[PDB]
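Data first, discussion second: the structure below is written as structure tokens.
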Amino acid sequence: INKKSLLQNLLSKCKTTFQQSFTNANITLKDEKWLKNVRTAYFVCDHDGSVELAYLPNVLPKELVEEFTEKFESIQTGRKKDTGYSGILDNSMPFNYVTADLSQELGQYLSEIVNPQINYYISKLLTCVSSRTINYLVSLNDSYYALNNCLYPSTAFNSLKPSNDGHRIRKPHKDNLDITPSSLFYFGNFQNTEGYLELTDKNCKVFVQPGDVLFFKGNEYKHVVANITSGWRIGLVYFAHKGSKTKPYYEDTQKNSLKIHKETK
DNA sequence: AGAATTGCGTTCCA
DNA sequence: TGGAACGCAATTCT
Ligand SMILES: O=C(O)CNC(=O)C(=O)O
Ligand SMILES: [Mn+2]
């Protein structure tokens, strides 16, 4: 039916934009049974034909992956928490606020160096699999795009070391604040069988590797990251919260913006 | 001084 | 319903 034709349509855009051939490409529907193991190109869709998930292996040049990896590991070494955020954030507040890390070495490296380059591949990704996602991100405040140097208002930095079951991505969850599907990039170095992203309700395991992109709705599909016994799993999650369009913005950090939010009452 | 706890606040779901 | 949770600390303990 229109199932086989939709894959050829998506592959046509992805191959010509990324300038690479995606062999063994598969496609399913959100109602049907998902693949137990995913190691190649993969798309899932709804009844309308919209893309709910897209996984494109090895889209980032190896030099770019190695360069960002060594810098990420160098910065994270001098950090305490295993998570980092650049751009804006609206968690536990009635407003959007500048992340604390943005002024730090991690947030400066992301916003000034990483994000401007990754934004190009995010642009490649969105123009192929989800046009109305990039159409939404460009309707946001100009300050968000300038602060994060990316279509996505905020970026998550996940540093997953071996035997760290305490990490937030190691626990099954849904990012229930996401308004748009997130774009996920991976770095570091880890095995094919570990550090995969599993969608629990669908019993689907996506074996991600440094250099790959993952695009899916973290707000609808429950997901979790598997443990690694060796290596170092570093992932970047480019997302957009519902509050990025609803909640106001005072161009400041969290606690400082709370004082401003009370004075503007 | 640590550490341990509490605080400000939003949103969810077993 | 009340703990838990992509923040981010100031207060209160040993
Ligand atoms: O890192 C991954 O593969 C998935 N990450 C998340 O679900 C997250 O950061 O919320
Ligand atoms: Mn998530």
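Numbering, chain A: per Swiss-Prot, residues 57-321 in sequence.
If you check the header, you will see the structure was determined by X-ray crystallography, 2.9 Å.
Positions of Cβ are set from backbone N, Cα and C atoms, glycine also.
For A:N214, A:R224, A:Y242, A:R289, the entry in Swiss-Prot reads 2-oxoglutarate binding site, with the evidence type experimental evidence. What Swiss-Prot records for A:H229, A:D231, A:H279 is Fe cation binding site, and it gives sequence analysis as the kind of evidence. According to Swiss-Prot, the feature substrate binding site maps to A:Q310, an assignment based on experimental evidence. Sequence annotations record features per position, and here Swiss-Prot assigns domain 'Fe2OG dioxygenase' to A:198-298. Quoting Swiss-Prot on the mutagenesis of A:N147 to D: Reduced enzyme activity with DNA containing 5-methylcytosine. Mutagenesis annotation in Swiss-Prot: A:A212 to V, described as Decreases enzyme activity with DNA containing 5-hydroxymethylcytosine; the structure shown retains the original residue. Among the mutagenesis entries in Swiss-Prot is A:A212 to F, I or L, noted as: Strongly reduced enzyme activity. Listed in Swiss-Prot is the mutagenesis experiment A:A212 to G, annotated as follows: No effect on enzyme activity. Mutagenesis annotation in Swiss-Prot: A:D234 to N, described as Strongly reduced enzyme activity with DNA containing 5-methylcytosine; the structure shown retains the original residue. What Swiss-Prot says about the mutagenesis result for A:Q310 to A is this: Reduced enzyme activity with DNA containing 5-methylcytosine.
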Those recorded positions among A:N147, A:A212, A:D234, A:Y242, A:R289 lining ligand 1, judged by a Cβ under 6 Å from any of its atoms, are A:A212
Distance filter, Cβ under 6 Å of ligand 2; input recorded positions A:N147, A:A212, A:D231, A:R289, A:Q310; output A:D231
DSSP assigns the residues of the domain 'Fe2OG dioxygenase' (A:198-298) as 13 helix, 39 strand, 49 coil
Students should find that the Cα atoms of A:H229 (Fe cation binding site) and A:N214 (2-oxoglutarate binding site) sit apart, in Å rounded to an integer, by 15
Rounding to whole Å, the Cα atoms of A:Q310 (mutagenesis position) and A:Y242 (2-oxoglutarate binding site) are apart by 28
Densest Cβ environment (other Cβ within 10 Å) across the recorded positions A:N147, A:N214, A:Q310 belongs to A:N214
Cβ contacts within 10 Å for A:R289 (2-oxoglutarate binding site), all chains included, total 28
Quick tally, other C-beta within 10 angstroms, A:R224, A:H229, A:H279; top of the binding-site residues is A:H279
